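Before I ask anything, let me first share the structure, which is written out below as structure tokens.
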Amino acid sequence: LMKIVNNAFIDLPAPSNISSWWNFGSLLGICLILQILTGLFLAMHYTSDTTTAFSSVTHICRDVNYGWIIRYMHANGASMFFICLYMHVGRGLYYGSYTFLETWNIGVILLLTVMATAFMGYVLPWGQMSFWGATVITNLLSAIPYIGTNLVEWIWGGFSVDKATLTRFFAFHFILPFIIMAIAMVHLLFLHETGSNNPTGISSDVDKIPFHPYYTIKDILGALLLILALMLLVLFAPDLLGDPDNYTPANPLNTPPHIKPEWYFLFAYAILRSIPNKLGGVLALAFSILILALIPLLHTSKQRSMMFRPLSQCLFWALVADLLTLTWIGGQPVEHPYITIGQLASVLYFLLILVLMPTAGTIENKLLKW
Amino acid sequence: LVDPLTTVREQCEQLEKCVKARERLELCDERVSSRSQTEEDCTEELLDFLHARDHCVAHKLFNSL
Amino acid sequence: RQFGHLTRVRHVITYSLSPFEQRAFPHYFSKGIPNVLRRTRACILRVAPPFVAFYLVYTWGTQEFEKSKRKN
Amino acid sequence: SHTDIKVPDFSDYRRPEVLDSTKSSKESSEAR
Amino acid sequence: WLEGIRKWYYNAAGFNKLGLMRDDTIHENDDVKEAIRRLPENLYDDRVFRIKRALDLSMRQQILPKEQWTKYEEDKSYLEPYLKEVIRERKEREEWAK
Amino acid sequence: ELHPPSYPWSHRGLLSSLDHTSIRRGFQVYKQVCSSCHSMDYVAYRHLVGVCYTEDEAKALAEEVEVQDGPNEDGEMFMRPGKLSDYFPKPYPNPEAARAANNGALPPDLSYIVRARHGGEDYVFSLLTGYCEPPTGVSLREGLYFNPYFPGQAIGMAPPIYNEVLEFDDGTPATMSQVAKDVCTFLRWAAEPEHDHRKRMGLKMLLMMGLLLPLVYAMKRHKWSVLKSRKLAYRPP
Amino acid sequence: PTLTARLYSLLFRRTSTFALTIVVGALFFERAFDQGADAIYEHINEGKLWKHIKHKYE
Ligand code: HEC
Ligand code: HEM
Ligand code: HEM
Ligand SMILES: COc1ccc2c(O)c(C)c(-c3cncc(-c4ccc(OC(F)(F)F)cc4)c3)nc2c1
């Protein structure tokens, strides 16, 4: 009598109209379980020490029987694991699922719990962009008054990134996914009290359907296509999203030309490089994420979806462009054309979310005599 | 011995973009050479020439190797 | 929650066939295609223009970035 | 009433083997 | 003129293209469910069909012909008379506490 | 800077492999030119087996160079002929001796140089094959030479190769280009020995995924077919 | 009748028989697919692989 719990996988009421956008919730359940198996088999041959880590990856990629595929099913198994989110989130914002506050506020807590885990995971190969990535990004906490000089040295276990900084990331990294797996079952738990949303935003109690033959096979399809776009990168462009300077071991006395995190952080980084004031830059960085927790308190339209909200559609897809911009600016260096652009886009990100998109639904209500 | 690379470059140098990038390279050369006590050089003028030539060498060279 | 008492419905009828008794690809090209174009025109003017705007600031910012690094 | 209830045409979607109302579907169920 | 603008926005939204009315779309909410519960059976049982039909369309990613689309002038506000009543009751409960 | 040009390498294809015959030539380059001044720590003579050298040929080369191995029972360390398990011998004992022997400059390792430089092998061939005098107005310090394909166009890498700088075994003419082609082919094997086995799985995948995607897409539109074809009506009293 | 109907009557009817087909299919599929796949790759990369040149060095 576990399998009363499998009714959430078999006899679960679910709507009928939901298109591919909802599959991205399940796929994380695959990427996560996929990534754990791969990263585990990397642990068998990884060493957490600085004199042996970078080589340890080589032991995998060279001497091991198919050790190399696992590295790239796993690194790029994180990249695809964030294409899935950002679309899994955009659904929740565009189709207005954030009214399930209990889930959404936990959706945030999964995001942060992850997007620090990749940061730790990117260190472990112990190359330049690994080291220098962590060197820059930890120092941002130094901007805080009265604490930062103490907290950063504590996280480092010293006065600069070194051995004990590495070894603890490996332990903070190879644990949190087992904490993330818990919060997912939690995250679903509050969802299975309410049942999922549809493109319309309307109560779908009338046209529910089971889950066992219909969405299962739909998830088998959607999972299959995911394994394509992953393995293509593994089998046709593995260094694509990477950064080749990583394949030089760490040299703390030789700074690389372009320091940057990987593509999935960069929109955050561009916001930071926009502001000259260091501390004020930080609170913008953390706020670019946490602002998701301010969305439902800024809901204004008496409708839920955006299939039936024209002005918000135009603003929504504008926000996506602002993101894509910030992804691009962060990857590119800091000069007078790109500085100016990076400033404008960052202002749009906060402006568009807080002001226009609420303002729209207010206007949209007025046209409908509300 | 003959490096075929020299032949392929020799043909690509005759192309329009190369001749025109060659031109400014000659013109800047006259400038900096005729002048004195200046920091300007023909670095950029050279690279534009070489970006053009070597792009032409790309399409042909390995046919000989 | 479960089936059976989710809500209340009255005087509604559903008809359905067995999948072994109907094609899985009926009018897949014959009718599906214009639905896509209909589904396309219905929304494309709301998706395109910010990404259209992106491609321009991408190039203009790119070219101006290049020109900045060249010379007087 | 209930007798006035009748099924509409699915023949746009039905398989070609089963478009003849006058024939028994069993003969091609094995193939379907 | 604004009336013409209200009309264009209505067709732009497109819930006429699924045969729905306005009040069929409003966010499920405590003040609303109260109002829905007070509906009569005729009007209610019509609401359910306007919805369940529409969901059957969005599943197929189709719509209805222009002849069945909801017209702007025919957009019945069947729920507002009952809803504005409920919200009035709520403000009395709040005002009574104060 | 200078964006290098992209070439028609034999292995640029999504299913194209490496010219293993060229990898044979490329190793002879690294061994007679660069192995005196560059390290390659993450390769063994055994990895060459079955790719460009065979067992015996590589084994013979293991016995050409001496390697420091074995705490003697007397309590000392000696030199022996290398074996296949041994890695490529590092020319220098430590990077400071390298900076000492190259005017403060550091010859980099070359295990991952392909995949550690933007542009990849296209860069490298253009780098060796891009030497020229500086233009007017440009002047460099002693030891350092000019090359447009480097940031700042200033490196300590004096000419490693030129026409008949060496000789090949297969009777190939050793033009500077022929040399730089083969070596870059070797390095792409070093930084990515899985390359030739990568694509075979890439081939097996697309053939399977060419099949499973439509078939699964049928079972979907087989089971959902009930719902894409259902109908509704409204019969109030 | 058609072949599809004959296949169902013998194989896809009993789930026990059904499964044994799939294993049997996998074996001959595993063999056939690998042979055909390699042939294409070699045909593309003809004269570039070790064995294609290995004969010269024995
Ligand atoms: C005469 C000693 C010497 C030989 C021979 C030599 N190198 Fe170099 N190389 C150096 C030194 C010293 C540097 C350091 C350049 C610098 O510090 O800017 C260098 C730099 C390089 C670079 C550029 C590194 C970068 O980040 O841009 C590459 C690539 C390289 N070596 C590989 C090669 C190749 C390819 C060859 C010819 C097949 C070769 N080495 C032969 C000494 C040598
Ligand atoms: C759940 C969220 C996770 C994210 C976002 C993430 C992300 C990453 C990334 C991007 C890398 C860089 C790898 C590279 O550049 O080659 C990495 C490394 C690594 N990951 Fe993951 N990972 C996650 C979970 C895991 C799990 C569950 C494990 C083990 C069970 C794991 C084990 C490792 C190891 C050992 C490394 C270092 C080895 C190496 O990078 O070659 N990670 N992680
Ligand atoms: C490890 C990370 C995550 C896991 C395992 C996970 C898992 C799931 C799954 C399987 C669903 C059901 C499918 C769906 O409704 O799309 C779901 C729903 C949802 N997720 Fe997550 N998700 C993750 C990340 C997130 C994040 C980062 C957010 C928000 C920032 C989020 C917000 C939501 C919301 C609002 C829903 C319900 C929306 C609805 O049903 O309409 N999730 N989650
Ligand atoms: C209607 O939307 C919903 C609503 C509720 C959901 C829910 O409660 C869960 C737990 C999941 C889910 C989460 N992780 C993984 C899977 C999964 C599915 C197929 C697999 O099979 C294979 F083909 F191998 F991928 C393997 C894993 C499903 N999806 C939900 C989707």
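Numbers in chain A track Swiss-Prot; the residues on display, in order, are 10-379.
Keep in mind that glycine also has a Cβ here, set from the backbone N, Cα and C atoms.
Residues or ranges marked as heme b b562 binding site by Swiss-Prot on the basis of experimental evidence: A:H83, A:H182. As annotated by Swiss-Prot, heme b b566 binding site applies to A:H97, A:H196. The ubiquinone binding site annotation in Swiss-Prot covers A:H201 and is backed by experimental evidence. Natural variation at this site is recorded by Swiss-Prot as A:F90 to V, annotated: In strain: 65, 66 and D.
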Can you grab the distance from A:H201 (ubiquinone binding site) over to A:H97 (heme b b566 binding site)? Cα atoms, rounded to a whole Å.
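On Cα coordinates alone, these residues lie 17 Å apart.
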Compare the Cα of A:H196 (heme b b566 binding site) against each of the recorded positions A:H83, A:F90, A:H182 and report the nearest.
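Nearest in space to A:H196 (heme b b566 binding site), counting only the recorded positions, is A:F90.
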Taking Cα atoms as reference points, which of the recorded positions A:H83, A:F90, A:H182 is nearest to A:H97 (heme b b566 binding site)?
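Comparing Cα positions, the closest of these recorded positions turns out to be A:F90.
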Please determine which of the binding-site residues listed here (A:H97, A:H201) has the lowest count of neighbouring CB atoms within 10 Å.
A:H201
Within 10 Å of the Cβ of A:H196 (heme b b566 binding site), how many other Cβ atoms can you find? Include all protein chains, please.
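The answer is 20.
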Is it possible to get the count of other C-beta atoms within 10 angstroms of the C-beta of A:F90 (variant position)?
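Excluding its own Cβ, the number within 10 Å is 21.
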What does DSSP assign A:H83 (heme b b562 binding site), in three states?
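SS state of A:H83 (heme b b562 binding site) = helix.
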Just how many other Cβ atoms lie inside 10 Å of the Cβ on A:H83 (heme b b562 binding site)?
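I get 21 for this one.
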Within 10 Å of the Cβ of A:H182 (heme b b562 binding site), how many other Cβ atoms are there?
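I get 20 for this one.
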Measuring Cα to Cα, how many Å separate A:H182 (heme b b562 binding site) from A:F90 (variant position)?
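That comes out at 16 Å between the alpha carbons.
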Does DSSP give A:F90 (variant position) helix, strand or coil?
helix
At the Cα level, what's the spacing in Å between A:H83 (heme b b562 binding site) and A:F90 (variant position), rounded?
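The separation of the Cα atoms works out to 10 Å.
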